[PDB]
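J.: Take a look at the following structure, please.
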Amino acid sequence: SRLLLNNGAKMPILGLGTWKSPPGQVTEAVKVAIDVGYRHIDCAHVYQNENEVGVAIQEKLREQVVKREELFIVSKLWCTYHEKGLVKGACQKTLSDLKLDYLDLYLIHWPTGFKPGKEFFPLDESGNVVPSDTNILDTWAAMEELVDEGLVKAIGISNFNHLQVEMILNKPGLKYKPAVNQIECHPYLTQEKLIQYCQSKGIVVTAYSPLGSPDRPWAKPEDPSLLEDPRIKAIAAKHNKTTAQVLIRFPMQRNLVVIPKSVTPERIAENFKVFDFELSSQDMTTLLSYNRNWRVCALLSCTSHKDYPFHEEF
Ligand SMILES: NC(=O)c1ccc[n+]([C@@H]2O[C@H](COP(=O)([O-])OP(=O)(O)OC[C@H]3O[C@@H](n4cnc5c(N)ncnc54)[C@H](OP(=O)(O)O)[C@@H]3O)[C@@H](O)[C@H]2O)c1
């Protein structure tokens, strides 16, 4: 139910995601998740709902349903705060909203830095995203000093390709290794090379968008659906489970942490019932064979950023 991180701490293999969780529904969603047994919540400043997540975490701590040490709370540093001087301030804002005094894990959300300001995606007059001239190594040094300050227990990365991870691992004077690389992963984008790489380096991998992110704002307008894939429905029927429960169990058997998002009380409960069954090795191989290198999250407005992660093979 928990994986060991390089800092000695143990991270719950199942967590609740909160991207697209409306402020008016996420407090209830998080309260319900904690009642159901969830101990790991995935957050981010850019989701614009950390205040409302924090209300839920506070209510459950006050009720003594959980101790703080039992909870594993994750947030992420947005691209407009990559400058060395802004990193502490971004972290502190998140800590306020969440009403916590430390984070368990703090991630660099994307390797790309943007111009600092009030817009999450600052645009020029041609409407292109304005980059910062910062680099990955300077932002990492700022994250390291968050640990020395006691603001966060562990630091990691998100959406880094293997060369970008390499770059941090080879940093002269590297003090804290990345604990976690959080990346998109499901049967259509299986990530076998990047997962072999990080796992060889002792970096834990967290699978985001495990259900294919059916609610992502962008179109595909209609088209491909994991929850509705008839081959994946077959594997679920055979186990008397739902296809969502199969999609969540899949990354767990590859030793990944997984963070399905739901604001629906019955689905939050359904998504928790994945510890009591086992996919066969035949099932696992079959699901891996469905890979079609299809990304939900390609950050398409930054495709010419100097640090865009998805031009490399893995
Ligand atoms: N680091 C990154 O760049 C990054 C990027 C994307 C996502 N993430 C993290 O990963 C989390 C999960 O990814 P995601 O939000 O893209 O989507 P997801 O977890 O793949 O799917 C979310 C959608 O699936 C639905 N759903 C949940 N359980 C279901 C079930 N049992 N049966 C049928 N439908 C179900 C949800 O509906 P309802 O909510 O209506 O129930 C929601 O519409 C995010 O919230 C975020 O925390 C991180």
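Swiss-Prot numbering applies to chain A: residues 3-316, in that order.
Per the header: X-ray crystallography, 1.8 Å.
For all residues, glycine too, the Cβ spot is worked out from N, Cα and C.
Quick paste of what Swiss-Prot says about this protein:
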type	residues	note
BINDING	10-19, 211-273	NADP(+) binding site
MUTAGEN	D44 to N	Reduced glyceraldehyde oxidoreductase activity
MUTAGEN	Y49 to F	Complete loss of glyceraldehyde oxidoreductase activity
ACT_SITE	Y49	active site, proton donor
MUTAGEN	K78 to M	Reduced glyceraldehyde oxidoreductase activity
MUTAGEN	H111 to N	Reduced glyceraldehyde oxidoreductase activity
BINDING	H111	substrate binding site
J.: Non-local Cβ contacts of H241 (NADP(+) binding site) (under 8 Å, 6 or more apart, same chain)?
T.: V248, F279, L281
J.: Please list the binding-site residues from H241, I261, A271 whose Cβ falls under 6 Å of any atom in ligand 1.
T.: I261
J.: I need the nearest neighbour of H111 (mutagenesis position) among the binding-site residues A221, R251, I261, using C-alpha distances.
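T.: Sorting the binding-site residues by distance from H111 (mutagenesis position), the top entry is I261.
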J.: For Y49 (mutagenesis position), what is the secondary structure state per DSSP, taken as helix, strand or coil?
T.: helix
J.: Across all the protein chains here, work out how many other Cβ atoms are within 10 Å of the Cβ of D44 (mutagenesis position).
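T.: Neighbour count, Cβ to Cβ under the 10 Å cut-off: 25.
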J.: Just jot down the residues in the same chain as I261 (NADP(+) binding site), at least 6 apart in sequence, with C-beta under 8 A of its C-beta; none if empty.
T.: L16, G17, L18, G19, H42, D44, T208, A209, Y210, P212
J.: If I restrict to non-local contacts, at least six residues apart, and a C-beta distance under 8 angstroms, what lies near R251 (NADP(+) binding site) in its own chain?
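T.: The list for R251 (NADP(+) binding site) reads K243, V276, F279, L281, given in order along the sequence.
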J.: For the recorded positions listed here (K78, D231), which one has the lowest count of neighbouring CB atoms within 10 Å of its own CB?
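T.: So among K78, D231, the recorded positions given, the one with the fewest Cβ atoms within 10 Å is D231.
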J.: Fill in the CA-CA distance, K78 (mutagenesis position) to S211 (NADP(+) binding site), as an integer in Å.
T.: 16
J.: Given the binding-site residues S211, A221, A271, find the one whose Cα is closest in space to the Cα of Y49 (mutagenesis position).
T.: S211
J.: Quick one: of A221, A271, which of the binding-site residues has the smallest count of other CB atoms within 10 A?
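T.: Candidates: the binding-site residues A221, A271. Fewest Cβ atoms within 10 Å: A221.
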J.: Under DSSP, is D44 (mutagenesis position) part of a helix or a strand, or is it coil?
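T.: Where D44 (mutagenesis position) sits, the three-state DSSP reduction gives strand.
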